[PDB]
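Engineer: I'd like to ask you about the structure that follows.
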2 protein chains.
Amino acid sequence: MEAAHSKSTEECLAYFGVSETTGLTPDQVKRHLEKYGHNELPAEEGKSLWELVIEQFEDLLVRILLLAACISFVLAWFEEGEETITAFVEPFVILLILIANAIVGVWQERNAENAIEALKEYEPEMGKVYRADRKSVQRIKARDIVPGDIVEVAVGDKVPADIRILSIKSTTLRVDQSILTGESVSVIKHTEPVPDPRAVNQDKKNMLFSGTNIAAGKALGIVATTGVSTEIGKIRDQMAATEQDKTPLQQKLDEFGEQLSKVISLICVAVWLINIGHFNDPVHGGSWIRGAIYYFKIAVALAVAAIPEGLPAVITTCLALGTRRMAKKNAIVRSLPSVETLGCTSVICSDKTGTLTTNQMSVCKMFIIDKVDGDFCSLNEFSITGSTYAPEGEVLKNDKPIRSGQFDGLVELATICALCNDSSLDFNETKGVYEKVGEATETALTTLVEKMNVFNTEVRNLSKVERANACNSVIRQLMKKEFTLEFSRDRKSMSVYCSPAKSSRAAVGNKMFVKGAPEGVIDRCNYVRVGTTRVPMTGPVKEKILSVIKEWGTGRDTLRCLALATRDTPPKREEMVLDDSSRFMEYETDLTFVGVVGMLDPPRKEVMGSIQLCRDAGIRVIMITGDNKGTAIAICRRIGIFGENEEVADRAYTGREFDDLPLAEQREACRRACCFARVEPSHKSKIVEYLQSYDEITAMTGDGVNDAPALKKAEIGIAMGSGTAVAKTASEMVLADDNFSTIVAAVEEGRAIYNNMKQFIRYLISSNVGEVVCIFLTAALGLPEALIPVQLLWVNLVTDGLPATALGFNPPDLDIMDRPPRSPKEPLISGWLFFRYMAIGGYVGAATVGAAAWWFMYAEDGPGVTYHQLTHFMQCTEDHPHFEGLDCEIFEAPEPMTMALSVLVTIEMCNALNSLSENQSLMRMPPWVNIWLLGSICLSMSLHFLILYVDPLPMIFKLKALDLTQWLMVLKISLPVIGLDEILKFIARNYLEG
Amino acid sequence: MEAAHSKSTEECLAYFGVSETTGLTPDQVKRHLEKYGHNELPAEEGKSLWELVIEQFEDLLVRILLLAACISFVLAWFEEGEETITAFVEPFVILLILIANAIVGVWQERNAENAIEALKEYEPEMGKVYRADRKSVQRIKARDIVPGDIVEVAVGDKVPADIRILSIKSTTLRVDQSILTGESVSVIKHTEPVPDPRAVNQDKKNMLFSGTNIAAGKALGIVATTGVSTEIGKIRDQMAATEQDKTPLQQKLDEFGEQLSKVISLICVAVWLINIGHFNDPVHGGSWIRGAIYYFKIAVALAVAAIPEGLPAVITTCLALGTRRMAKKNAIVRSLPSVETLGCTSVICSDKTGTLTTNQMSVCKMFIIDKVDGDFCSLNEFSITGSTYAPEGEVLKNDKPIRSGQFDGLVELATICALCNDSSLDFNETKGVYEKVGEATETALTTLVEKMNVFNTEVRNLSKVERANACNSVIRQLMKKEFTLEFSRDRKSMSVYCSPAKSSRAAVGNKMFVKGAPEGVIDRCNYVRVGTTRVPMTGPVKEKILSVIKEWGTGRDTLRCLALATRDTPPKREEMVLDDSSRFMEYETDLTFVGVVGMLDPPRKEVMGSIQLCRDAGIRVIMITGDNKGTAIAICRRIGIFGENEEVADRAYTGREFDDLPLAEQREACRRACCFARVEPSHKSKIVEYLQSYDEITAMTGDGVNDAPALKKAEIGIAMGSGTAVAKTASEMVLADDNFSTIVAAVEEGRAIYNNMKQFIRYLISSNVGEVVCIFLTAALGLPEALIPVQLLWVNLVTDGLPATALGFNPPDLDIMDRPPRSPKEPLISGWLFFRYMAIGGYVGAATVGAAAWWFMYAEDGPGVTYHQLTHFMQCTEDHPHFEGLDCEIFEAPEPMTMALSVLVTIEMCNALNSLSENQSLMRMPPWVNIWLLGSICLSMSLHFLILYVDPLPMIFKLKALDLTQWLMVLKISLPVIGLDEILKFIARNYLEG
Ligand SMILES: [Ca+2]
Ligand SMILES: [Ca+2]
Ligand SMILES: [Ca+2]
Ligand SMILES: [Ca+2]
Ligand code: NA
Ligand code: NA
């Protein structure tokens, strides 16, 4: 259904044979999902610069190599000597091991795409539509919204698909189409036919357009077009394929991959040029062409092993999987590139109400006069858990929960905080939260009595709809409120003339319960209560209570202390004036003290951790608050941003003081601020700009229309769930919680994937470094080349493949969020790490030929033992009076080859353990942190073992099984990759950081 | 232990710490078997001329082909188009299907060597040696006789290993060393030290030498040397490796294999030259080098399939396995080449006593006067089964067995043939046969009474040692022999004065039982017996009995008729002269008739079949007999060599009449003779020579010393078991039975393997013929080449491999021994068969592209249907207004390729059924004759099916699964290989033979 604008509210609906007040059937939803695809853009090709120069380069290596194996193969049939078996075997295995690589490489890749599919269950839904399944509007992915369904559209919403305006439901229907038509003034629409078919978006003021914003109103409609069929999609088609927007890492990796097109080809082509003096040896029949083919294999097969492969897909597995865990704890990050920015964001300019604080008012502590003797008193405090109007909370004592019932005062305390309350609690069947029924400061008195559950009403098996008011609606049936003296500036307090419920007696148990502010009330409290008795309010006692009330408003808490009181013997109502607020000061004097609570707007759950944890990781946090300069600061000292005692009157800000200062002060002050109180709605952008002009990376949260401007500008703009969709469009991350903490749970994750990437390669590079110098070293001095092409391929399958895959399945390093951030322009390899790269290589390659040389040279319980010169070994037949009871041929045997190639594989395995944590010890991050690695190891052990102790199998790779006595030398020479690397950690972690 | 001649009977034995009267231990027998190998020559290399030019030629084809697949493979990475999958797959499969050939080829070969091992259980043993296991001499293979054991050595024996003469056991010890030292006079040895170490065989007249003959005597000794350590072995070392003695077939096969180095390379190199106009087509990207590589694969991969492979080992499996069955029924043929001569031997100059006849005398029929009325009589005959002195025989009546007891006459008949008998039967515990105890003509009277078992003694559970004389030793206790009138020329008869055993009465039951020749006795028979009574011997009755006696000596039987008689009332012994032979004619007159038997020297078991069966197969048989001219002929008319009535007095021979005739008569007469009576011991050679000068192939049997000269000269000299080892050396086949029949059971087998060889290839050639023209035909006319290299390899694995293997596991054709012999110079392929070769090919190749062409052309229930021109198909894009609703690309689809290649495989399978019998119909030799073929078929069906209906698998070979409707067309086009070939049989079998 195209251009449904030419068509009115009847000819439209009937197109898909469907009535607005019903929608489309599930079978139909299928067909349109099948015939029009999804409501999204096409799949862009992720062909990297590494994929061209490295991945496929290998895919040439493996083939020309093989080609060569069939060159020499073919000439074998023309050899006059002995009909061989092992040479004949080679090309078979050549092919049969390279296929094993494909059993690995493609499998890693499939898990990659499986992981991306996994994410497709968390991708944020912002599209309310009417369907046939439910008799009510349903949530659904924007892409998944087929063209035909009655898309619902409200204040601030983002229109996912091209909707023909069917029925206008608000009084007006305007649409901010600044994204396309272009104007910061929205436009009035209507629901009628636009007869002329050829026109511009402007003149179609009877339809929503996919990607436009809702400035105001609410309507309904029908989807004309989706995906590429979209109007903006036809414009966005230009930006789709033709582009050049690689991220910084995506420029490193490949400048890091293309430099290896130099290294690899260079070194290995040189591994040919170095063996020029071995192109007419008798091992190759003294043939000047049959040799050069073989030393074509040595270089190339060493290359294959040298080339790190599987990276493109591994970072997919890593990145994606990390975005899964980000998504799981409500860090909703769409664009995967957003992690690379998410992980270096060193600043978090976030919001307060709903993000740093729960909004929901909550009573902290509250106390009763515990003992009164000698005009002196001890107080009885009771902290309440939780922070919400949901009664999900429990009273305390010294951080030890106890039943308020055990204290008679609290049983009066709640009676005042349940009766003396012109407000209530409610549960929401549609939403599922507890929302206040009145004013929050008074809602907190509903909250509290419920939590305490003084008289212990049975609520464990009582309904949500009864729980929100379980205790209160019991307290209410024990007493009566006869008339309320409303809260009065005069006395900074309220009161209620109560009385015993279900009564027969007239003036026998009426209790004028007061409530409100400290002094105002305490100045009218002449008696003190203890348990169920009374005693004259004393000097030092008064001063104890009021000093402790001074305490909470003094301390970092800053709990709004609210005194509560009782008049014992109330006066006659007939006598009492009922209609003049100023009479109440005579009607509220001479009270009996009961208690004084401390209540506040608490912080959001697990922020108090997510505030210190980030300061450690080199993150500069800022609140964008609405409270006044003073009171905003009190909230930022309540949490942790400011400390109890630490002068900061240079750092707090309000709009007055912000537009005053000269441009530079507005910049200079901004690189050192924490709190933006009463901040005008345009300030947010100017801040960002300034913060950015300090190379600092922003993390703005948002919600109401006028946040997009900042969010779009910042690097990771965030949005609120209850915040509109205009903002979830302009953002990079959507806090599906609203919380500051969930942003942290995101930066901390997005960082983790960065540390796993820097290891997955650290293993490959360092390990494969040694492998090539493992031919240089021996070829330099004269030592034998204790390898053959297949053995060089063997090292590639064993080491580069599966343990590599397990390095991308790693937990978080201990020091995930203590270390400073990466400034995005800092390269992929650092000097000390670059040494650490070649250092680790230096050794794992030196151990390899070592183990081979140890056999010929200083052998234990073995044949030969020639500790003297092994360099000019090719002159052994020239001068034979040097050896002592051993043939010159001995060095062509598979015994040393076994050892070294066994040490080559053995040592790179524990090199992954090293690579488990970039900086934390094997004691600190043991091998069992990663079970997926400890599996990868044993596997290859089975495999590598398997090709030693299966008759024909070793014969294939030219090896020999080893006695117990010999597999011990493997440990003494392989373990040192632990001690070696572990020493590296000690230098970086202590001297280079910390 | 070398040169044990320098050492006497003490210093010798002690060498191996062993005492002559004990020998060597089983553990020692191990060690010497291990340290000195076997007592035989080395293993000669069977490297054929086909192995050089065909087997290994293929082993080059498969490699340069593969090489090519990695040439084009490598350039794929440099192709600008689309990243393919199926081309990338190819080289993998290339290697992976050629390996499948090796799963076949080598497996056929292993069964080959397993079969040869199987024969090593039947190889004839001629070496009696003293060992520790048994306290007596043991039989053992000559090769298996280690050096050390006390080798026993008798009259005529062949000394297997170098024996030091320890203890001379005969009165003299001579040794015929004509084979080495050289002299037809043997040499006296002794048992003492030959002090001078350097000397010639002659001067060591104290030792046996391996390969020399025993002229006379018997001794014992100790083995100095074995195998190459032998003296003749050191001389035979010259004849071992360096030689040139290929058999006629072995010259055909390879002149037949090297001609295919022309055919194969030629045709297939031409299959490249014909596609020169396809080296710049868009299918190959218009590239002038990328194409030529592919049409290198078409030719070569067609070659591979063309080359018949597995033949060298199959003929091993066939030949060997046939030699197994030859060995099983006692045709002991050593040299495997001896079959190739065994199968064309069209003459069988064999022996009589022990070979054509059982030697053992045997009574045929025998009769009683059944009725006597009116001077006339009817006779009651009783044929006896078997032919041996072993009582393994049963009486008959009209070829219906009945108990002689039911006839009273026979109960007297045996009484005369048990009592009147100066001879007996015996069993041999050491040998296990029944050997006579007296003269055979009289032994037959022991034999007979036992067989009859008249009075029915319980013998079913009586010992062998009691059975040989079970009845007789019962008859003997019913009567008494008082004195024997010995057999007398006078009366041509013997008699015994009997009497009732355990008697008290004197002249009351004495019975003078006579025995002997017809007339002599019957002329003294005045009474006749019937049942238990008497009646005067009559004229016509007498003449009935004597005419019937005239009958058996007249008929081809020629049974020595021997009349038996009884004197009822004997005269007084006191009166009777006891000491004058001439008195017995008065003492034997007036007898009572009882019966007259017919007895003879019967033929050997299953000769009467093996005489007619061979005359059919074009075999000219001759007896070398000792009987006189007349009586020798009677034996050769008794069997079948001569017919009842057929004048042959021109064809029978005796030595008198043989050395008389002039050389040419001795030649001219010899190409037409059957019986050589009283033949001087040198005649045998002169015969051979003459028979050979008629291009005829001899099959001389032998036994006594002076047979080797003939046997060595003849083509398949044979030997007797009981015949000495001098003869088992000079022979080519050893009759482990002695029988003429077992020679037949050998020629008939040795022939069978010849017919199986001529089919195993008939399948390959004919089938693979069509395959190559299957590219010529279509390339000639312009049709598409409905194949690709892998498909050409597929045909080679499916068809050439396993069904081929099953063609060598075939039963005997109905017409195994009716058809004439192959004269050894007649080639491997005959004109009509050569047509039949290309005829069958002509069609099985024409069916293949047919089925492909039927798809494009005249299709049923299929897409396309272009019955018009398909030749200039490459001009379809040039001129596109010709097609009707189909793309020009349609012809590159896998649909026709599937069909044809499916017909290519389908039709060659039933081509093996054809090949089951060279000339006998599917009705005559149904497919279920060979279960090993009917297995081979289903297998490949599973395989071929499997690569159509397994998603990726067909995609690999570029094929498509077929609907039921389509696998029906396969039958209608494949079955005709039956009807086609079956018509060939009808022409050859009837018009060209029969
Ligand atoms: Ca690699
Ligand atoms: Ca590696
Ligand atoms: Ca073949
Ligand atoms: Ca074939
Ligand atoms: Na942004
Ligand atoms: Na011979």
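Going by what the header records, the deposited coordinates were determined by electron crystallography, 3.4 Å.
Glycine is no exception: its Cβ is also placed from the backbone N, Cα and C atoms.
Annotations per Swiss-Prot:
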BINDING   B:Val304, B:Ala305, B:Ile307, B:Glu309, B:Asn796, B:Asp800  Ca(2+) 1 binding site
BINDING   B:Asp351, B:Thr353, B:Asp703  Mg(2+) binding site
BINDING   B:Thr353, B:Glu442, B:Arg489, B:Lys515, B:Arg560, B:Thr625, B:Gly626, B:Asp627, B:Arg678, B:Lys684, B:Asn706  ATP binding site
BINDING   B:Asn768, B:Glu771, B:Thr799, B:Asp800, B:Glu908  Ca(2+) 2 binding site
MUTAGEN   B:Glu309 to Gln  No loss of calcium binding. Strongly decreased rate of phosphorylation of the active site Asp residue. Interferes with conformation changes that are essential for ATP-dependent Ca(2+)transport
MUTAGEN   B:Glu309 to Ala  Interferes with conformation changes that are essential for ATP-dependent Ca(2+) transport
MUTAGEN   B:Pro789 to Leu  Almost complete loss of Ca(2+) transport activity because of reduced Ca(2+) affinity
MUTAGEN   B:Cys876 to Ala  Loss of ATP-dependent Ca(2+)transport
MUTAGEN   B:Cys888 to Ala  Loss of ATP-dependent Ca(2+)transport
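Looking at the shown structure, can you explain where the listed features end up?
Structural biologist: B:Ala305 (Ca(2+) 1 binding site) falls within a helix when secondary structure is assigned with DSSP.
Of all Cβ atoms in the protein chains displayed, 23 besides its own lie within 10 Å of the Cβ of B:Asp351 (Mg(2+) binding site). In the three-state DSSP scheme, B:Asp351 (Mg(2+) binding site) is classed as strand.
The Cβ of B:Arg489 (ATP binding site) lies under 8 Å from the Cβ of no residue that sits 6+ residues away along the same chain.
B:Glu771 (Ca(2+) 2 binding site) falls within a helix when secondary structure is assigned with DSSP. The Cβ neighbour count for B:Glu771 (Ca(2+) 2 binding site), using a 10 Å radius and every protein chain shown, is 23.
Every protein chain considered, the tally of other Cβ atoms within 10 Å of the Cβ of B:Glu309 (mutagenesis position) stands at 24.
Around the Cβ of B:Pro789 (mutagenesis position), the number of neighbouring Cβ atoms within 10 Å comes to 22.
Neighbours of B:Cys876 (mutagenesis position), defined as other CB atoms within 10 A of its CB across all chains, total 17.
A simple way to gauge crowding: the CB of B:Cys888 (mutagenesis position) has 16 other CB atoms within 10 angstroms, across all the protein chains here. Secondary structure at B:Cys888 (mutagenesis position), as computed by DSSP, is helix.
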Engineer: Can you tell me whether DSSP puts B:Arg560 (ATP binding site) in helix, strand or coil?
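Structural biologist: Assignment for B:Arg560 (ATP binding site) reads strand.
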Engineer: For B:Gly626 (ATP binding site), what is the secondary structure state per DSSP, taken as helix, strand or coil?
Structural biologist: coil
Engineer: Neighbour count, 10 Å Cβ-Cβ cut-off, for B:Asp703 (Mg(2+) binding site): what number do you get?
Structural biologist: 24
Engineer: Using a 10 Å cut-off, grab the number of neighbouring Cβ atoms around the Cβ of B:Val304 (Ca(2+) 1 binding site), all chains included.
Structural biologist: 24
Engineer: Going by C-alpha positions, which of the binding-site residues (B:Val304, B:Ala305, B:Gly626) is nearest B:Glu908 (Ca(2+) 2 binding site)?
Structural biologist: B:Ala305
Engineer: In Å, rounded, how far does the Cα of B:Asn796 (Ca(2+) 1 binding site) sit from the Cα of B:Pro789 (mutagenesis position)?
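Structural biologist: Cα to Cα, B:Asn796 (Ca(2+) 1 binding site) and B:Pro789 (mutagenesis position) are separated by 11 Å.
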Engineer: Give the distance between the Cα atoms of B:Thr353 (Mg(2+) binding site) and B:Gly626 (ATP binding site), rounded to the nearest whole Å.
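Structural biologist: Cα of B:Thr353 (Mg(2+) binding site) to Cα of B:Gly626 (ATP binding site) measures 9 Å after rounding.
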Engineer: Can you tell me which of the recorded positions B:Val304, B:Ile307, B:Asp351, B:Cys888 is spatially closest to B:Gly626 (ATP binding site)? Compare CA atoms only.
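Structural biologist: Result: the closest of the recorded positions to B:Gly626 (ATP binding site) is B:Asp351.
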Engineer: B:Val304 (Ca(2+) 1 binding site) to B:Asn768 (Ca(2+) 2 binding site): how many Å between their Cα atoms?
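Structural biologist: It is 10 Å, counting Cα to Cα.
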Engineer: Filtering B:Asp703, B:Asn768, B:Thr799, B:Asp800, B:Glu908 (binding-site residues) by proximity to ligand 4: which pass a Cβ cutoff of under 6 Å to any of its atoms?
Structural biologist: B:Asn768, B:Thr799, B:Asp800, B:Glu908
Engineer: Which one is it: of the recorded positions B:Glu309, B:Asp351, B:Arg560, B:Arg678, whose Cα lies the shortest distance from the Cα of B:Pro789 (mutagenesis position)?
Structural biologist: B:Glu309
Engineer: So of all those recorded positions, B:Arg560, B:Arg678, B:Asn706, B:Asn768, B:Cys876, which one's Cα sits nearest to B:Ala305 (Ca(2+) 1 binding site)?
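Structural biologist: So, spelling it out, the nearest of the recorded positions is B:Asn768.
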Engineer: Given B:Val304, B:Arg678, B:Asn768, B:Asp800, B:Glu908 as the binding-site residues, which ones have a Cβ positioned under 6 Å from some atom of ligand 1?
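Structural biologist: Listed by sequence, the hits amount to none.
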Engineer: Quick check: of the recorded positions listed here (B:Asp351, B:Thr799, B:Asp800, B:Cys888), which one has the Cα closest to that of B:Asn706 (ATP binding site)?
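Structural biologist: Its closest listed neighbour, by Cα, is B:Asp351.
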Engineer: On a C-alpha basis, identify the one among B:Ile307, B:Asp703, B:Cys876 that is nearest to B:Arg678 (ATP binding site); the candidates are the recorded positions.
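Structural biologist: So, of the listed recorded positions, the one sitting closest to B:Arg678 (ATP binding site) is B:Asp703.
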Engineer: Could you say which of the binding-site residues B:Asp800, B:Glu908 has its Cβ with the most other Cβ atoms inside 10 Å?
Structural biologist: B:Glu908
Engineer: When neighbour density is defined as the number of other C-beta atoms within 10 angstroms of a residue's C-beta, which of the binding-site residues B:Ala305, B:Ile307 has the lowest density?
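Structural biologist: Minimum Cβ neighbour count within 10 Å, taken over the binding-site residues B:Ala305, B:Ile307, occurs at B:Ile307.
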Engineer: In three-state terms from DSSP, label B:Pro789 (mutagenesis position) for me.
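Structural biologist: SS state of B:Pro789 (mutagenesis position) = helix.
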